[PDB]
Amino acid sequence: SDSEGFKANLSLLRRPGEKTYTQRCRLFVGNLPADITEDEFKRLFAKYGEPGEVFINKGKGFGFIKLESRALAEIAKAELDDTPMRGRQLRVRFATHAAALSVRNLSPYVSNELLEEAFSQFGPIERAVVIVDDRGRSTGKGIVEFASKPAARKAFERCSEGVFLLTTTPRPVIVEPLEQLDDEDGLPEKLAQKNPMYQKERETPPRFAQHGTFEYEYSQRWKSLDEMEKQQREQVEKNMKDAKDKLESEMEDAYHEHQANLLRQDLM
Amino acid sequence: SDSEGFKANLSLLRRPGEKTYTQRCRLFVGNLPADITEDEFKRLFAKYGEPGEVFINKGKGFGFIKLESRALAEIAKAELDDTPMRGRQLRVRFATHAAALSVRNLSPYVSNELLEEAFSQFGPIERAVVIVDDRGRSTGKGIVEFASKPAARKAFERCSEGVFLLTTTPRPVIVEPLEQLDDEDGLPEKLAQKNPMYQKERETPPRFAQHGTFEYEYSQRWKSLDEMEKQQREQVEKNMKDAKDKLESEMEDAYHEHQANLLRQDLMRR
RNA sequence: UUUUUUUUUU
RNA sequence: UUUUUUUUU
């Protein structure tokens, strides 16, 4: 099995200039009994270094706990999800950041730094990242993870009511909520059992479709629909880029055909 | 920075149930000499434990190297990016992942394990994952990091071209390439410099727009086009989901109404 | 052409 | 031959 850690380990597990006990560290353990104590929890993750921001709603059997690093936590979940524990089996996963903001239409020269500079005005930041492609050039979209949920909510309103921008040439930042998901651990078969009918569905083994069946043509149609679904979206995207890609330059006709007209009248 | 104890250390960075020297460990180092040796390259990541498959295109001043954990590479990349080295500053960042597939229209029953159980037939797989929401459930959307590009390629071919399915109730799997991006290290000002005009743009500082113009006005009109782009793509989705959502049932009538058709006809040879 | 800038193998 | 997992301050 996985060694639990060591004091050694703990500083290692700090992903390299990660701030400790980020919200990204907080973990939701659901499913705990009612008479679970404050220190009985905390004991469960004695294993995992000096705990932090810990909390329970005993009435619903659930609670939070921040650990040293996101790596460290992720092991926590690793080691703990589906622990039997007074009959119940604890369910651990990460807590829902919900302070997390996706941002788009960033110039290619927004640096991770500068994004935090900008948005640090709406409060304590936990992290601000500009995303990068396979060659590590900007992809116009970024992440701001906020300290407090007010801080986010205020950055949201402000930036989506008002017009926030970042560099000399003007591109409003478009601040939509980030929706979280896990591609790291995902869904194991472990806990894909304890749903209604794994078997009913999985009773037929992965396979290719018979070049004739109903079940083939059904698919080949559904596919077809989807290929189309794409074609449409792909066209909307193309329509609309073409649409921004035009604008900047016919905008510079509000300042170039509006004076081109008004010039020789006054001092003549 | 630059870590005090290792070896005793590395194993601990490995990940949980990470296959080590996965392609997600593969580092691109670009920007190096004519005259780098192989030896010299590996000696570079001496620090970082047993080196994996490594490779230099001396002809183009770049090479690759796999390290034990994604974890550990991350570090090397960090300790090493921009290292001056006979005239140049080497570039370390993660190499590209050809051999990474996105899958879709995934049964909500499809388990991480099962996913690779299926795909393993096109080649060894490095990992496969069902993505899950905040409430850890299927997003009908997976990932299958493969062995090699051939593997991912035959996997792709055989799934666009054929009709692969995974559970009993027929949902084709939609393999497409999955394109690669870094929500992690991202883009530091560090090297945000070394493009032509950082300043030109950064000259103006992060601000609101002037409730008059002009930058304001161009910006709310850009905002318009956008909310509109949304509306459109929002609809394409609801439209075509309707289309599909229909199909399950409106197909169950090529198989009952073309079949309760052909029973009564021959029932009159009198 | 000092270099950042191209370059991401079967 | 034991229990909140469409419940996340």
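Chain B is numbered as in Swiss-Prot; the shown residues are, in order, 273-542.
Determined via X-ray crystallography, 3.5 Å.
A Cβ is built for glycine as well, from the same backbone N, Cα and C atoms used for every other residue.
Quick look at what Swiss-Prot annotates:
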DOMAIN    B:297-369  domain 'RRM 1'
DOMAIN    B:371-452  domain 'RRM 2'
MUTAGEN   B:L535 to A  Impairs DNA binding and ability to mediate transcriptional activation; when associated with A-539; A-546 and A-549
MUTAGEN   B:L539 to A  Impairs DNA binding and ability to mediate transcriptional activation; when associated with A-535; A-546 and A-549
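Here the domain 'RRM 2' (B:371-452) is broken down by DSSP into helix, strand and coil counts: 20 helix, 27 strand, 35 coil. For B:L535 (mutagenesis position), the Cβ neighbour count at a 10 Å cut-off comes to 8, with all displayed protein chains included. Over all protein chains present, the Cβ of B:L539 (mutagenesis position) has 7 other Cβ atoms lying within 10 Å. The DSSP breakdown of the domain 'RRM 1' (B:297-369), given as helix, strand and coil counts, is 21 helix, 20 strand, 32 coil.
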